[PDB]
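A.B. asks: Sharing a structure, written as structure tokens. Questions coming.
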2 protein chains.
Amino acid sequence: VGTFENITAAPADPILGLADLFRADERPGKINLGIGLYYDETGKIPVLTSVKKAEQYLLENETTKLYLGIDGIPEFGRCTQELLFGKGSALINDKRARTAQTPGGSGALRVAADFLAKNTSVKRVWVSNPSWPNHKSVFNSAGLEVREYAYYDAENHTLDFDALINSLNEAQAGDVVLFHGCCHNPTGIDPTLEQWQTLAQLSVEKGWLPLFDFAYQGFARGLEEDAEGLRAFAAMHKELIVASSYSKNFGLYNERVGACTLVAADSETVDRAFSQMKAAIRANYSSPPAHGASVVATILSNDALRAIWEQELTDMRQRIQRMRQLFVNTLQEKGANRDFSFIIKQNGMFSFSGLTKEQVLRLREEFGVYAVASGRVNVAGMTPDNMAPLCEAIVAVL
Amino acid sequence: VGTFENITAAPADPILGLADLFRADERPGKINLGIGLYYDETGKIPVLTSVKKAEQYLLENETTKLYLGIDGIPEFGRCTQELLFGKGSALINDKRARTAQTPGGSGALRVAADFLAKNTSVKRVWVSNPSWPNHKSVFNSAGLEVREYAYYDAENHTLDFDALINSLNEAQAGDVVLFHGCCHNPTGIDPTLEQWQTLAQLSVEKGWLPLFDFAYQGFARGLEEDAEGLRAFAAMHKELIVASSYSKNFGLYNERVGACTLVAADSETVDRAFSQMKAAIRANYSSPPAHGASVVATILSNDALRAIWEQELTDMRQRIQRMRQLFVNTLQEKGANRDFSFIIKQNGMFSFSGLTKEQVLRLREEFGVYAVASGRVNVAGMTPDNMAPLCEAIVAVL
Ligand SMILES: Cc1ncc(COP(=O)(O)O)c(C=O)c1O
Ligand SMILES: Cc1ncc(COP(=O)(O)O)c(C=O)c1O
């Protein structure tokens, strides 16, 4: 009697399964608007110049591949805290935060989930509906219940703040509430500063533990501005957790560079808690991969490389905003009667197109255009060369 | 009332806690025989030449960092299966095996444990007494019970084959039994081929699911020879799991390069099982880090680089063998009256020294010689320059 005989096949990942269909499609002119990769104006996914410079430096100067500590490169953790909280933050001066280098933002989310499930009485995590599909899997893998809160007004293409507030009414003291720090995935709709401040006050009154997922810092307005919501929470909370990723804003997707940051009331408490976070990492992958995080730490700690990187990040933010405008314009030019102007108000790589599952299927099967079944399209996959055919396809299924 | 306030500090890792103490130790003569790192004759922990050359190729030819698939680089998987099972194996031609690239051997162990606990009826894993200390933590954290079988005869410094087989008669069908492929950690004592064949037959009769941990392929006798015990299992079993590591045989510790290989009765079953292993990876770190695995796959797939690497591995293995001999001879010269000849018959980086916990504590506090509290010593940390002080210290505590 085989152990593997009773196993049920896993469903296809809603995002990665799509990219597998795309790689199999033999039809010429297929267009990939699925997975969240940054493409340049020629349809390629390049390595940043700042990253190549840093990798050259590492090649010439690394003398050993000796294991990192469980929590990773120390300079990486410190530069990360400055990015998130600000160079002179009280949180850093009071030594209230500890950061672990992790394998991507995904790995940072799993490390937090394992830590919470094993060392606290947290039973429940609240996630926006919609959210990144993998959020539920990560927290469920540690045995945590995941509930959903309302977020998106699909009528006005706006944040439904009233429904958000009402739907979080039953989130209890000691529940985790997950917020996207900026560039909400998939809607591209973020709270305003005043909405963030309102959420911060309510969180402290209700006793929630906030967990911020930061995968797109620098893609909305700028590095400092995109962190304003987080910093409004950090000014008011004793405790919070930040999972952050450098996959997107350094174009380091496949090197798995992220961080999990813990904040507690004081230095002694966060050190105690962090020692249990390190134990959860040790029972998982033991210590994190060095190459990607070394690149990031090299760039952030060298003024000249850092200035190259900040300009590269700006050029990527601006290309995406330009494509958002060109998309709306070309849809009108190609004859759409539906108003797509809301696309211009959305932030980051993704917008909710408002297409139905049926229309997304038609686009894939009839026109070779690949989006996620929720209607999320990757605007950063749009180029001046593929824009007209893409828009003709959409207009055809409207 | 903070969520983190009542968390208890985690105890130190028996291996990584020692490394921290050693780093902080201010004495210039300190000697590190704890963590399993390869040192060259001069006390350095070098990057291999094959690896530097492969990294230079990657630097100049890499055009993108786009995500690998969940299971990683395909050539890496194929080359791993060839090393494990042999260039013309029936497991491979029958398409009975699927491999996922993982963040180290540690990550491969957690992926297997998550996959087992979430998709099968397995409740119990059997691990040798003694074993690598992190084995229990990994399987306990996935929710599996850990049971110990007998292995080492401490009086005779030998494998107690009878005790082992008696202990394992309590293991039931559908339990997982974990075997070290070669260079048993910490004892350095491995089954002979005959004993492997005996366990393999006994394994099918009782219905165990074998799990091989293969972190030292090439450090006992040779690449092919060190897999004989696994290949005897593979010829008889419908199902098995191998977690393997390239940290040590490539000196790639901090890049986290390993693999989890699943074997099932046929191609249809292993694909069904592998789909759930991918789901378990997706909810952990999503996809594995590219740099380290790309280096390995570049080396194994290029005949000139492979030849360099295979010579560098031979040199490491022989250097360790020369140190085992030198250690025994120098102990007698420095006035030890115990017979340490058993060290010569142990394989790999580690010997079980027979020192007590109290003697190990003295070696550290009074002499700055760092060994694990079990008395395991890293022979690969021994050099001609530190042999005399190390042996004088040991004689002083007998
Ligand atoms: C909201 C959110 N969190 C986490 C991630 C995962 O990032 P990473 O590739 O660093 O694991 C993504 C993007 O993939 C994301 O959009
Ligand atoms: C038996 C055994 N399994 C697994 C590992 C973990 O290897 P890695 O560093 O690749 O995670 C080690 C040592 O590191 C080991 O000795």
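Each position is counted from 1, following the chain as shown.
Yeah, the Cβs are placed from backbone N, Cα and C, and that goes for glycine too.
Below, the features straight out of Swiss-Prot:
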| type | residues | note |
| --- | --- | --- |
| BINDING | B:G36, B:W132, B:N185, B:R376 | L-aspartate binding site |
| MUTAGEN | B:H135 to N (Swiss-Prot position 133) | Decreases to 60% in maximum rate of the overall reactions in both directions |
| MUTAGEN | B:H135 to A (Swiss-Prot position 133) | Slight increase in maximum velocity of the overall transamination reaction between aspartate and 2-oxoglutarate |
| MUTAGEN | B:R282 to V (Swiss-Prot position 280) | Reduces first-order rate constant over 25000-fold |
| MUTAGEN | B:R376 to A (Swiss-Prot position 374) | Reduces first-order rate constant about 10000-fold |
| MUTAGEN | B:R376 to F or Y (Swiss-Prot position 374) | Second-order rate constants are reduced by >5 orders of magnitude |
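Explain the structural surroundings of these features, please.
C.D. replies: B:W132 (L-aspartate binding site) is surrounded by 24 other CB atoms, counting those within 10 A of its CB over all protein chains shown.
In three-state terms derived from DSSP, B:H135 (mutagenesis position) belongs to a helical segment.
Taking Cβ-Cβ distances under 8 Å and a sequence gap of 6 or more within the same chain, the neighbours of B:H135 (mutagenesis position) are B:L109, B:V127, B:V146, B:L178, B:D213.
Within 10 Å of the C-beta of B:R282 (mutagenesis position) there are 21 other C-beta atoms, taking all protein chains into account. For the recorded site, B:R282 (mutagenesis position), the DSSP three-state label reads helix.
The local packing around B:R376 (mutagenesis position), expressed as other Cβ atoms within 10 Å of its Cβ over all shown chains, amounts to 26.
Secondary structure at B:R376 (mutagenesis position), taken from DSSP and collapsed to helix, strand or coil, is strand.
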A.B. asks: If you draw a 10 Å sphere on the Cβ of B:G36 (L-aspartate binding site), how many other Cβ atoms land inside?
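C.D. replies: I count 24 other Cβ atoms within 10 Å of it.
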A.B. asks: Excluding B:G36, B:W132, B:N185, B:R376, please set out which residues of the same chain place their CB within 8 Å of the center of the CB atoms of the L-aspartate site, keeping sequence order.
C.D. replies: B:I15, B:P186, B:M349, B:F350, B:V372
A.B. asks: Sequence order please: the recorded positions B:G36, B:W132, B:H135, B:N185, B:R282, B:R376 that have their Cβ under 8 Å from a chain A Cβ, otherwise just none.
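C.D. replies: So the ones by chain A are B:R282.
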A.B. asks: Consider only the recorded positions B:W132, B:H135, B:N185, B:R282, B:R376: which of them have a Cβ under 6 Å from an atom of ligand 2? Write none if no residue does.
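C.D. replies: Once distances to ligand 2 are taken from each Cβ, B:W132, B:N185 fall under 6 Å.
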A.B. asks: Taking the Cβ of B:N185 (L-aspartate binding site) as the centre, count every other Cβ atom within 10 Å, in any protein chain shown.
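C.D. replies: Neighbour count, Cβ to Cβ under the 10 Å cut-off: 20.
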A.B. asks: Taking Cα atoms as reference points, rank the recorded positions B:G36, B:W132, B:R376 by distance from B:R282 (mutagenesis position) and give the first.
C.D. replies: B:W132
A.B. asks: If I take the alpha carbons of B:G36 (L-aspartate binding site) and B:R376 (mutagenesis position), what is the distance between them in whole Å?
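C.D. replies: If we compare the Cα positions of B:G36 (L-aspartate binding site) and B:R376 (mutagenesis position), the gap is 10 Å.
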A.B. asks: In whole Å, how far is B:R376 (mutagenesis position) from B:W132 (L-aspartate binding site) when you measure between their Cα atoms?
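C.D. replies: Computed Cα spacing between B:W132 (L-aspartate binding site) and B:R376 (mutagenesis position) is 11 Å.
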